[PDB]
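Notes follow the structure.
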Amino acid sequence: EXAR
Amino acid sequence: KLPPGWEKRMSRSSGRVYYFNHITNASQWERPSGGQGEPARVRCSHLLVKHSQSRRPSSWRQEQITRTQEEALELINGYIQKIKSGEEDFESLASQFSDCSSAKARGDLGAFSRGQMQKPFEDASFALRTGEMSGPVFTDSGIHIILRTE
């Protein structure tokens, strides 16, 4: 889920 | 002399020389090279292992992620060793064990630019050269292994  | 992030180190356990990247946390025995900057865009796959302290301690693999951060790191280190040995393949492990929905794409996240991923993931991704794999990368989501495919 690595989105800003 | 060495590409960005890379430094020649010696093991405290062994006396053996190796090469370490402070940005990707990658380790290897091979010297990483024999105004370019960095790529404006990269494509990366990843394998995520969450722990009890992850932002969302849940995945398609288990509602209640209860492993500790140290146990997740040990799992990550085990996967890295299996990939480096040739016993396992990165995409296969990511499909089976990544605590991220991108497992259904065999870890593939597609292409992205800076400012789109969490800063530790982004810093590692853009310090990888094509085909390279990171060491353990710590983010708010958990611990990642990252493979730069483009």
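For chain B, we keep the numbers from Swiss-Prot: what you see runs 6-39, 48-163, in order.
Going by what the header records, the deposited coordinates were determined by X-ray crystallography, 1.7 Å.
Just so it is clear, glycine is given a Cβ too, placed from its N, Cα and C backbone atoms.
Among the mutagenesis entries in Swiss-Prot is B:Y23 to A, noted as: Reduced affinity for KIF20B. Looking at Swiss-Prot, the entry for mutagenesis of B:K63 to A says: Loss of peptidyl-prolyl cis/trans isomerase activity. No effect on the interaction with IRAK3/IRAK-M. Abolishes IL33-mediated increase of IRAK3/IRAK-M protein levels. A mutagenesis experiment is reported in Swiss-Prot for this position, B:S71 to D or E, and the note states: Loss of peptidyl-prolyl cis/trans isomerase activity, nuclear localization and cellular function. Quoted from Swiss-Prot, the note on mutagenesis experiment B:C113 to A is: Loss of peptidyl-prolyl cis/trans isomerase activity; decrease in DNA repair of double-strand breaks by homologous recombination slightly less efficient than that observed with wild-type protein. No effect on RBBP8/CtIP.
Structural mapping of features recorded in Swiss-Prot.
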residue : record               : Cβ contacts under 8 Å, 6 or more apart
B:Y23   : mutagenesis position : B:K13, B:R14, B:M15, B:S16, B:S32, B:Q33, B:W34
B:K63   : mutagenesis position : B:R69, B:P70, B:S71, B:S72, B:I78, B:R80, B:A85, B:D112, B:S154, B:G155, B:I156
B:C113  : mutagenesis position : B:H59, B:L61, B:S72, B:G120, B:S154
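Proximity to chain A (Cβ-Cβ distance under 8 Å) holds for the following mutagenesis positions out of B:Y23, B:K63, B:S71, B:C113: B:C113. A break of 8 residues separates B:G39 from B:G48 in the model, and their Cα atoms lie 18 Å apart. DSSP gives B:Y23 (mutagenesis position) a strand state. For B:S71 (mutagenesis position), the number of other Cβ atoms no farther than 10 Å from its own Cβ, over all displayed protein chains, is 13.
In three-state terms derived from DSSP, B:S71 (mutagenesis position) belongs to neither a helical nor a strand segment and is classed as coil. Look at B:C113 (mutagenesis position): DSSP puts it in coil.
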